[PDB]
Amino acid sequence: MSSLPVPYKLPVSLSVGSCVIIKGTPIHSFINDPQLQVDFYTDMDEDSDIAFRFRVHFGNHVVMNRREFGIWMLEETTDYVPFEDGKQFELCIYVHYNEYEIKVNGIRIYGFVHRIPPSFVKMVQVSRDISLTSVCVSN
């Protein structure tokens, strides 16, 4: 009604210089392990490979990884998660030549190096404990 379906699937084409911009609000923040997940898939089904998963445990940490043929690779984390319960955030994922750069409300929190070319990404999926207002791919 007032927000997009979650989980949400958007077909995309990414190039160097692209930015995936997600606007939403953390909800259910009183539960034990509230989360946000963003997956960059290489095809339209959820069994396809994942170039980049960004999984936030709100108030705790972010875990990032890549899946090929069902197998997860080298996991990366940071405890820098500057979201606010019940307040809208702007999550920007910039596609650079060498990495995805993740900014939360304008502040870089991480850079995840490409394991496969970002041009291989065909779909972005947003899931878990958010209300989702908008998603798009800019430039």
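A Cβ is built for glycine as well, from the same backbone N, Cα and C atoms used for every other residue.
Listed in Swiss-Prot for this protein:
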MUTAGEN   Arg53 to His  No effect on its haemagglutinating activity
MUTAGEN   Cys136 to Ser  Loss of homodimerization; when associated with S-138
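With respect to their backbone Cα atoms, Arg53 (mutagenesis position) and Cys136 (mutagenesis position) stand 17 Å from each other. On its own chain, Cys136 (mutagenesis position) has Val20, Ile21 as residues at least 6 apart in sequence with a Cβ closer than 8 Å to its own Cβ.
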